[PDB]
Amino acid sequence: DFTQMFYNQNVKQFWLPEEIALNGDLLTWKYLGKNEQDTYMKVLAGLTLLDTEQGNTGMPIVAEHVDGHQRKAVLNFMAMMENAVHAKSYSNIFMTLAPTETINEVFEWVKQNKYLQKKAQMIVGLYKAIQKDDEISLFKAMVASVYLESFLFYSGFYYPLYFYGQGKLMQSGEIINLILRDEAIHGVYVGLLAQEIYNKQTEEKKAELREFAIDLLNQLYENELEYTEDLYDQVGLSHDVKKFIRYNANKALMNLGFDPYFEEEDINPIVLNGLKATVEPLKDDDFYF
Amino acid sequence: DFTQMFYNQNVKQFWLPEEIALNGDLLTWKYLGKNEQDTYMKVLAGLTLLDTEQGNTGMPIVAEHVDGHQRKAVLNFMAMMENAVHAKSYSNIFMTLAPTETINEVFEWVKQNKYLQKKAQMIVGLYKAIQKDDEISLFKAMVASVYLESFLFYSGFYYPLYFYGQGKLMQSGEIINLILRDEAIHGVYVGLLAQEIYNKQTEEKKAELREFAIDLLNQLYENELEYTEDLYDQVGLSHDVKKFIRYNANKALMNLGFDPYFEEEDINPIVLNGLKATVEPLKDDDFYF
Amino acid sequence: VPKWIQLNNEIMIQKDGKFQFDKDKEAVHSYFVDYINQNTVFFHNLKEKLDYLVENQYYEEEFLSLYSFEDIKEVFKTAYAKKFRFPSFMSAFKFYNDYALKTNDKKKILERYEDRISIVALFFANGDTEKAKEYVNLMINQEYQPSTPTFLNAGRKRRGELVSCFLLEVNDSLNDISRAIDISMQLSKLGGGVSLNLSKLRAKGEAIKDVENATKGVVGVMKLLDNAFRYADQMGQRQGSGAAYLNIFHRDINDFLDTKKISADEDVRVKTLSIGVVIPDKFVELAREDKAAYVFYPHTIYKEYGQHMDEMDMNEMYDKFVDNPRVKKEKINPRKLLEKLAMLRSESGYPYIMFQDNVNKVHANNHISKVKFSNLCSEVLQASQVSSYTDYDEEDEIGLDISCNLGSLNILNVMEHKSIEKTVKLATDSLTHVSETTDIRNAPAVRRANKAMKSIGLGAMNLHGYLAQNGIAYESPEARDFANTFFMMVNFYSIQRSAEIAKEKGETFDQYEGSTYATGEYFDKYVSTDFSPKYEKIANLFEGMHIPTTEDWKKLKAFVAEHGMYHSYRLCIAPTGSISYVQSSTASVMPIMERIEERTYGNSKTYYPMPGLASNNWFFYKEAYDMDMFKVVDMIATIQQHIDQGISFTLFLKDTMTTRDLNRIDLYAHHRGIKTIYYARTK
Amino acid sequence: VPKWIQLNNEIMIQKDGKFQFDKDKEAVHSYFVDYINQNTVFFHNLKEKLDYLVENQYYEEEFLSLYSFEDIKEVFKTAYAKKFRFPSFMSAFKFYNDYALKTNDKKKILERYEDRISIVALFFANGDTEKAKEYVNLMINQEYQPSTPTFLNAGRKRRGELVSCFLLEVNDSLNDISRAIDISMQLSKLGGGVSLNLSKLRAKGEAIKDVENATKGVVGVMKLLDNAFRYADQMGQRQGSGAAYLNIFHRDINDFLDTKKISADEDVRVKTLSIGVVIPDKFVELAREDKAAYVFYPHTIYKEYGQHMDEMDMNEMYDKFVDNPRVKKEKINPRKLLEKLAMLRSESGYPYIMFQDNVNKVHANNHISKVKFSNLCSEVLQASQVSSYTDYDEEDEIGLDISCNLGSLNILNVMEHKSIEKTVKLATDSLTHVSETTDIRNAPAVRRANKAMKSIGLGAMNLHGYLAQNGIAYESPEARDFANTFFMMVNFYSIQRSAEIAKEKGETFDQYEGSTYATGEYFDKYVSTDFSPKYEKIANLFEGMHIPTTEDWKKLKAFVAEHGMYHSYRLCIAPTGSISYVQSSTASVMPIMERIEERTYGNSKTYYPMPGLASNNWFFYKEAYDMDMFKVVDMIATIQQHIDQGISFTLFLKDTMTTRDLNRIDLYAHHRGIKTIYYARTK
Ligand SMILES: Nc1ncnc2c1ncn2[C@@H]1O[C@H](COP(=O)(O)OP(=O)(O)OP(=O)(O)O)[C@@H](O)[C@H]1O
Ligand SMILES: Nc1ncnc2c1ncn2[C@@H]1O[C@H](COP(=O)(O)OP(=O)(O)OP(=O)(O)O)[C@@H](O)[C@H]1O
Ligand SMILES: Cc1cn([C@H]2C[C@H](O)[C@@H](COP(=O)(O)OP(=O)(O)OP(=O)(O)O)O2)c(=O)[nH]c1=O
Ligand SMILES: [Mg+2]
Ligand SMILES: [Mg+2]
Ligand SMILES: [Mn+2]
Ligand SMILES: [Mn+2]
Ligand SMILES: [Mn+2]
Ligand SMILES: [Mn+2]
């Protein structure tokens, strides 16, 4: 009942980072403190890693196991967006704002950062555990994918949105909003596929799947807290970002058909402001009048 | 040396089925004989069936085994074009020209057809034989992929190009020309990835891979001749189609860095109508001797 | 944004659900109160102005020296006594941006409308003060408008030639091809549009000195001509414009047409070279009967028969060519070729279509030559003889290359003044003067044909404007009745003026005795068919003017028999691109494309409503694209029956109609006697 | 595969670690016993052969009618008495594929090597049986080789022109540009390579009659010429080849060079027109001193001084141009321009470099005109006067457009026969005959210059072959000593033959009296410096031949003063591309590119070893790319001191070296007196 409308929405949302000129951010970037620039680079690098794996691994593997040519076409399109559009856009931003050495250093930093490695290990592990014709392993990977789309990106998205909302780094911010617009529909779509599998189960099996989903969310959440503190303490925003990730965790649960898990909190209003002609042959009657 | 350049060329060639209005083809379709309509339907179904294998298996399997983030992104983009753009385009052409019952029957016929099946299963067999961390099996699959993209499609493309060059079925011919333009670049790109593997091999292993490629080409070519007579004898075109197959076989070989196998031949003109040294500054005292 | 531009853009702002057309008038006032008067150079007296313009190499001394200063002052006073006011902002803007004389620094205005009109009148009269005043009254009443070359350059020392339509015949030789390239460059340097006939050129794969498969065909010649026209671009002012015409039975016709396809390669496509196709009746008969046609190799036909393929009647020669084994030919499908023509016209508006037999069944000078091709605007249709340009230090055989003299009657202004006869005769005299004063020293055949044929083109414009301001639909039978009567009177008075000039000067055009004017055949349909209006409304429109009857036409026929005719050709309806703005008129006899046209000049937007457009005549100002092209063809054929040359006939198509509709319009034009089809503009 | 093809490929199959060169000989035998003798057309006697070739329009009957059939039979018997055998397969293959006369359908061979040589000799002798036998002995011994046009086309009815290269001066006018395009097409139709000097054309952004920034510059004319050469491509057999030469002080020099950049846009890129740059000593001086130079607008200089920029000496007028406010100029960096030249030559081998002062410091006809440009092969360096092609019906002022006939001495065969004098005199007579019988009816300046200058080009081939087969390294001082002596002998005997022809005909070349030949200045270095070999080995090589001394040169100077010289120019060393194969000779005086060259013909591959290559002389046949370009420059300068025209000097570069190395080679060539540099071929 939904794939065709998602197909149409995904293809109509198609974009490339080159559509957005980035040289306009040069001055507001220059004006940020060293702490702010550091957090910003690292935040986008963490996002780049997530999209790299979502494009290389997550979306293609889910596409492989989901039945139906139209469902596969949507998932293939989403996969392309992840690595050919989203992951690449971050390099466009980096290449504009930062010198090569700072770019090299931040990519080295992703490799050695323990929270980023842990979250990649956990998410990609679940993708690679999918067994052919085994719907339960597929469900588990789809939960992981929804958590990546609708929860994990948001510790990263906070900062570009926070600046956009203050009228700073607005070209980079425009790119990020386009990425976010895509991930929102990706999270909903994968959520609907996960619910399909969940709804086939016995009540006992469903109870176990909810346990899996909640245990996984809590494990990812605890890691994300440490990641958030590590990045945002130097810019004074860790508590604010934490409220934002809890907000989005609830959205991820809802995408999976589950009740919200965290209590509602006031999000920084700045971040909320951040959101040939046709041819006929000649008949013999056309020669007479 | 080449992936970013191909990335650029691929994304700038992006298109959607909806861009070409198809209904005006009915003004020339109605004037074709039964044999012409039959051949067109059968050719179209042949292309559709082969392209589906490439979208569901060929491109995604190669993307899975190739190392490199940028290569995986380009390959993902190509897989997207197969599944999201090409497959919808073929379906659109069919739905415009034939009623539902006729489409189902043509696909039943072509699905049972000996020559279409022989080539489809030969290609799919090589994709299924790729082994993790074995570059030889990957190379063999890449050869199969290049043969599909740059050679096997062309016994089929001939007919729409033949009409397109005559002013008939111009809307669907425009679509086919866009598809063909994508397959050409797909073939060239996968060809470069195969040459990379080939160049890492010993001289004895190279000779062995050359023998594999030529042997495979021979098997496919002999089946193409039979496929060609089966479809095109009823419309009197087989001689010229055979010249077009050999010409495209030579292009496929050149994509794989190999010499042409067949002598140069001229192609049907209707189908044709359808289709740094180191700069070092002068240091003075170079003017005195 | 300047004040006049705001007042002009206020037209689109609707008050009480109506466009503020009258605001345009206010804009004109602003355009003169704020800009034109401020930047217009003023002198203490006209003597000082004339001395400054002559001394600073703006004007020519010769034409002003023919009058005393009192006569020139009287002519200028007659021009200024009208107190002419531009009714729309775009008229004054186009005149003062395109035609008004400016200083060398292009920041001041030396010529007003009255000054330019007076200078052109003094140039026309060639020393007659009364004739100059008559010309001034003709142009300040805006009854007659000299073409853009004549209007812009008359009386100016720094000027191009007064003729801008040139037709060249290219003979099948390398010397002739090089000479054609040279002449095209020289005429583009003069500012003229050059049309070249490439049908005599042998096709691709023909023999040069009995070596086979040597000729590059007409496409290589087209590449050479395109490069020549790109190089010669009016000293880097306008893009060099050229046209190439090929007979549809020439074998290169496909490759010719392939030069306009978007998919064509860089070594095939010509970008600044317009193309036209000449379609004899034989091709239309072959397509109609669905018989497969043959495209012939011109050099084999020339070797077999001693004459070029385009020099003989294909209707009687086609079967002999096909049955001749020594004539090489290729099989084609004429219906496929027609569909290709329609598709190419849909994509790019090319090629121009010339119906050879439609032109030549009413051509008065078939004895001199049959009309083999048309001009860049596809309205000049004259006899031409190819020239044999030999090697160096060898005498060339100079033929006839067409170059007619353009000038347009303003139908609205002419008919409201009840002065068809006087305007036609004065325009004929001015065109004769400009043709006589034209001397091109680098185009021998053009100069020879100008001296011999004395051919002029007297066109008409504001047909749709006049019809709409008189409550007549362009597609109505009343409009065709008016066009028939008006253009029959125009033809009558043009022939009368030509015969009067022949009697006065004692000379006719060369080879007039063989023309249908001399034999009286031309007047046949005029001495038997009465062209008086069949509708009471049109007759009331023609009230106050004598409409020539059959007896008047018999008297004119006798007068032509006794005295001859000075001009080989008199009437041709040119597109009239920018002069229609200055005259506040609709372009040519074409229907209007838009009721209000939006243009972008610099970084500013401007709005030009069609002349006389209001709420009452909004419906009568129907857009050309909304019109039935069959009725437009009917009107153009009605006009063409009284025009000796062709009419620039642009097709106006919607994006919905297919190539079958375009082919149907072309075939109905061929059936109705349309001589040329200019463009296929798709909305 | 053919048997001879296998035998020729057997060369590279090494036996005992050595190449099987002798197998090549076997191949020729096969090539004759299996293909040539079977594909040849034999007649009962020579009478039937000559009659068949005459009536079937293969031969011109006029040159054969000057001899009785007994004399022609004697000439053919003299040709066949030598029993000439091709020592390599490629020699015979190249002759019988490119130069032997075949039937109309090209299925059989009508001309053997002896037949072709006899026909060429009979054409040369012009009715003299003994002279015809002398030419037969000269060509069958392969001492002298007429150029490809002369050798291929002499005595043929379907022939082209015997002149290889034509040089045109283009005046700064549209008429002159169009005439240059026409003449270029006419001469490419005749088969000759056309070179055009574009230095007189005004640069981009110049005024055409007081309207400024109007000219397209030399790039528009370049595009026109490129299209003209594309169209006139020898009836589609050989691609039309043209050359454009521009002075380095022309303002368009960058845009000129930008025509050959691989990143150039299609509206600028020119692909069938070679480019050459003429560099005066002033530019090299400015680059050496790193002082910023000025490129000039030719039209401003012509307006101020009345002469063209390239018509006068830049070394004395550059400061006047710079200090003149009425002269328009642009600032450039001469070192950056030199680096751009080096980069362009590395990328594409263009432009040709002509050191104008090096040409004109020893030019013997500076009174007629200075040499302002070179030919398509950059070896013809002659005085040229620009023509004033006026409007139609106006007389044109015909100037002098360079054209010379090529002919090469085979150094190995000439020195083996000890016949420098006889070969040089006979070659001079043959080139004089070729000039006399040349009459071009579509190039007036070329015809006038051929009639007046009487310029011929006598080249040389097999310099490296002779040196390597005699155990002399091409870079060794002994090789340069041999070149000095041999080419001094060639110059001496060419001057002697020219003076003897002037004496026997009583006429010299036009304006000879002002030349350095008449004043005796030309002989200065020859009457004070001895050019006898300084090495004993070279002197032994010259044994049996009288090496001219200063006394012989003084006698020759007196003889020239008494009688004059028939030829304005006598010696020019052409590249001699494909005719060097037939003569079994290395190309020109250039060092060999490779010892064994692998060339693909049809679907087969063939290997041509250098003539005389073997184990004992393998390292004497050093490849050009492995050689020091400075010593090659030294050799070319040593030869050039005895050559009145230029030498086609190709630079042979390695991929490792930079543009700085290329610039150093160019500057050393300029320092050593090199007149022109042909190509920068990178390995
Ligand atoms: N619509 C117009 N078309 C042409 N010229 C105009 C127009 N409006 C104004 N002008 C020019 O500006 C001048 C001023 O005209 P305005 O409407 O102010 O009154 P006027 O009585 O015509 O003035 P004047 O004393 O100049 O004759 C005119 O004489 C004329 O030169
Ligand atoms: N290398 C070659 N160059 C030119 N012609 C050749 C060559 N080899 C063979 N021929 C031609 O083919 C013929 C074959 O004869 P071949 O050279 O084998 O010796 P032959 O029969 O003893 O006679 P002869 O050598 O006296 O001509 C020759 O007479 C000659 O016409
Ligand atoms: C006509 C024309 C000339 N030119 C350039 C090329 C010629 O070398 C140069 C001279 O043209 P000319 O033929 O000499 O023009 P002209 O004689 O009328 O002008 P002037 O009196 O100043 O000589 O102008 C163009 O670049 N484009 C053109 O269209
Ligand atoms: Mg001819
Ligand atoms: Mg001039
Ligand atoms: Mn993403
Ligand atoms: Mn996503
Ligand atoms: Mn596909
Ligand atoms: Mn593909």
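All chain C residue numbers match Swiss-Prot; in order, they span 6-688.
Technique stated in the header: electron microscopy, 4.0 Å.
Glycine is no exception: its Cβ is also placed from the backbone N, Cα and C atoms.
According to Swiss-Prot, the features are:
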- C:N380: active site, proton acceptor (ACT_SITE)
- C:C382: active site, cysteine radical intermediate (ACT_SITE)
- C:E384: active site, proton acceptor (ACT_SITE)
- C:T153, C:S169, C:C170, C:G198, C:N380, C:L381, C:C382, C:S383, C:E384, C:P580, C:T581, C:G582, C:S583, C:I584: substrate binding site (BINDING)
- C:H255 to Y: In ts-A 73; temperature-sensitive lethal mutation (MUTAGEN)
Pairwise CA distance, C:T581 (substrate binding site) versus the residue listed as 'active site, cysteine radical intermediate', rounded so that it is a whole Å: 10
Lowest local Cβ density among C:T153, C:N380, C:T581, C:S583, which the record lists as recorded positions, within 10 Å: C:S583
Packing count at C:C170 (substrate binding site) (other Cβ atoms within 10 Å of its Cβ): 26
Among C:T153, C:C170, C:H255, C:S583, which are recorded as recorded positions, the nearest neighbour of C:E384 (active site, proton acceptor) by Cα: C:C170
For C:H255 (mutagenesis position), the three-state class that DSSP assigns: strand
Residue among recorded positions C:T153, C:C170, C:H255, C:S583 with Cα closest to the Cα of C:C382 (active site, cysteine radical intermediate): C:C170
Of C:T153, C:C170, C:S583, i.e. the binding-site residues, those within 10 Å of C:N380 (active site, proton acceptor) when Cα atoms are compared: C:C170
Assigned element (helix, strand, coil) containing C:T153 (substrate binding site), judged by DSSP: helix
Greatest inter-residue Cα distance in Å for the substrate-binding set C:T153, C:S169, C:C170, C:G198, C:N380, C:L381, C:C382, C:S383, C:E384, C:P580, C:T581, C:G582, C:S583, C:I584: 19
Pairwise CA distance, C:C170 (substrate binding site) versus C:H255 (mutagenesis position), rounded so that it is a whole Å: 24
Whole-number Å value for how far C:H255 (mutagenesis position) lies from C:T153 (substrate binding site) (Cα to Cα): 35
For C:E384 (active site, proton acceptor), the number of other Cβ atoms found within 10 Å of its own Cβ: 28
Other CB atoms within 10 A, centred on C:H255 (mutagenesis position): 27
Neighbour count (Cβ, 10 Å) for the residue listed as 'active site, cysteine radical intermediate': 29
Integer Å distance between the CA atoms belonging to C:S583 (substrate binding site) and C:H255 (mutagenesis position): 36
Conformational class of C:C170 (substrate binding site) under the three-state DSSP mapping: strand
